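First up is the structure itself, then whatever we jot down about it.
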Amino acid sequence: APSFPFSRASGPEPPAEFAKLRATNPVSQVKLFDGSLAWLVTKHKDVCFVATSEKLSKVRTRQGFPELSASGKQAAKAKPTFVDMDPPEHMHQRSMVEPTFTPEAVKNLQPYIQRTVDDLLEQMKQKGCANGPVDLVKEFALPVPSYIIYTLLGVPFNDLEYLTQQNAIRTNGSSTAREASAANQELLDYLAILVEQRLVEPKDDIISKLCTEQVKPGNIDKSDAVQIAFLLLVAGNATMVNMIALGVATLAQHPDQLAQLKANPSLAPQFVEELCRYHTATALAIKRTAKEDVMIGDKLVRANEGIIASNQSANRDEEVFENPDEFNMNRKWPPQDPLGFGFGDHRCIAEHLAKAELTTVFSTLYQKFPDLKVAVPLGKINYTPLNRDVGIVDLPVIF
Ligand code: HEM
């Protein structure tokens, strides 16, 4: 049994193991950091099964749960939020914050998302790059998702820049364990204050709705509100930043597609669709433990055994996506859903928001800066460590 998680084949590539497993051993056993074994599922059909099977559980206090790191094991001892719950607890809590993320709500949010992207690009423009390249991540990829989610949660304008910086430190590879920890705790402290304030005088934001609708009636605790708001903040922010950066790098690697996007920004949606399939930046979130024996493919997963369903592998499944390792914005999509945002009940709550943010970015970035260009050779791009989810640390650009 090979150690898991696997390391990416290279900066922008997925681990090489998946393709081989998909073809010769679709459902196999892998060894986790602590020596325990878990079932790794690599085929699209099987990943979808694992994502929806009612015989599987997300509760981390169940023995056999596939925790992939030492810290993951510690985090499992805390009170869980809906991300780690099974029905009926799962939807009872998720329903408390879903309103802001429905397709209709996100469609009505389009002007705000556009306004936010326009303002950040303009700030980038007025500043220029006369003295050299600027980091596309720091100046644009980071603040876009950050400002939007913070604002949606209820954070006031003047506090955005500081909080955006602190949340980054949380996951920055350069941060020491202490720095990452301090910033993490500091965001929780700030959220605790916001809850207290909104409990007194609510505003038109997420935290206020939790206070008024759930905390006040005693449905949930104040700390619960803080944790739910915290989950919404840290669940996909770093991912959104990485996706924007990977999107720019990808367009640079395939000039003809960039030329097409520039000529027709209406292709932004399909470009985003392919980007979320090709670059599965959150590939270790579909995990479970079997509550009872369950058959998957030619294997039997016994009760109390853990399962890791790779949506990244599923998104490169030849049986579902023709020429899967080819980035093609004009891809002819099959009836099967690409799984960049998961599947089933637990499917990313912000899928519509995330796509709207990415679609807005790629339907605007090159109109603002038609000559935007990565300021370093593409083969020198600073990607996230190979033993981590795919992403980009920084991206020097000129325009
Ligand atoms: C491009 C960006 C994003 C990607 C690729 C992404 C991907 C995912 C994936 C793969 C999962 C696992 C779903 C499953 O269990 O099947 C997930 C869960 C989740 N995501 Fe996202 N996400 C992104 C952005 C966001 C943002 C912006 C937020 C916050 C507003 C967010 C909040 C969540 C939450 C709360 C869950 C847990 C849902 C549940 O378990 O019920 N995501 N996301």
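Chain A residue numbers are taken from Swiss-Prot; in order, the displayed residues are 5-403.
Determined by X-ray crystallography, 1.7 Å, according to the entry header.
A Cβ is built for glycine as well, from the same backbone N, Cα and C atoms used for every other residue.
Copied over from Swiss-Prot:
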- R64 to E: Impairs interaction with NADH (MUTAGEN)
- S73 to A: Decreases the NADPH-dependent activity (MUTAGEN)
- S75 to G: Improves the NADPH-dependent activity (MUTAGEN)
- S75 to A: Decreases the NADPH-dependent activity (MUTAGEN)
- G76 to A: Decreases the NADPH-dependent activity (MUTAGEN)
- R174 to E: Impairs interaction with NADH (MUTAGEN)
- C352: heme binding site (BINDING)
- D393 to V or L: Impairs catalytic activity (MUTAGEN)
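Everything Swiss-Prot records as a feature, shown here on the structure.
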residue: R64; record: mutagenesis position; DSSP (3 states): coil
residue: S73; record: mutagenesis position; DSSP (3 states): coil
residue: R174; record: mutagenesis position; DSSP (3 states): helix
residue: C352; record: heme binding site; DSSP (3 states): coil
residue: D393; record: mutagenesis position; DSSP (3 states): coil
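In sequence order, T243, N246, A285, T286, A287, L288 are the residues of the chain that are 6 or more apart from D393 (mutagenesis position) and have a CB within less than 8 Å of its CB. Closest to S73 (mutagenesis position) in space, going by CA atoms and restricting to the recorded positions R64, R174, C352, is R64. When the alpha carbons of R64 (mutagenesis position) and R174 (mutagenesis position) are compared, the span between them is 23 angstrom. Applying an 8 A CB threshold to same-chain residues 6+ apart, the list for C352 (heme binding site) reads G240, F345, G346, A358. Filtering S73, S75, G76, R174, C352 by Cβ distance to ligand 1 (under 6 A) retains the following recorded positions: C352.
For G76 (mutagenesis position), other Cβ atoms within 10 Å of its Cβ number 16.
When the alpha carbons of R174 (mutagenesis position) and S75 (mutagenesis position) are compared, the span between them is 14 angstrom.
Around the Cβ of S75 (mutagenesis position), the number of neighbouring Cβ atoms within 10 Å comes to 11.
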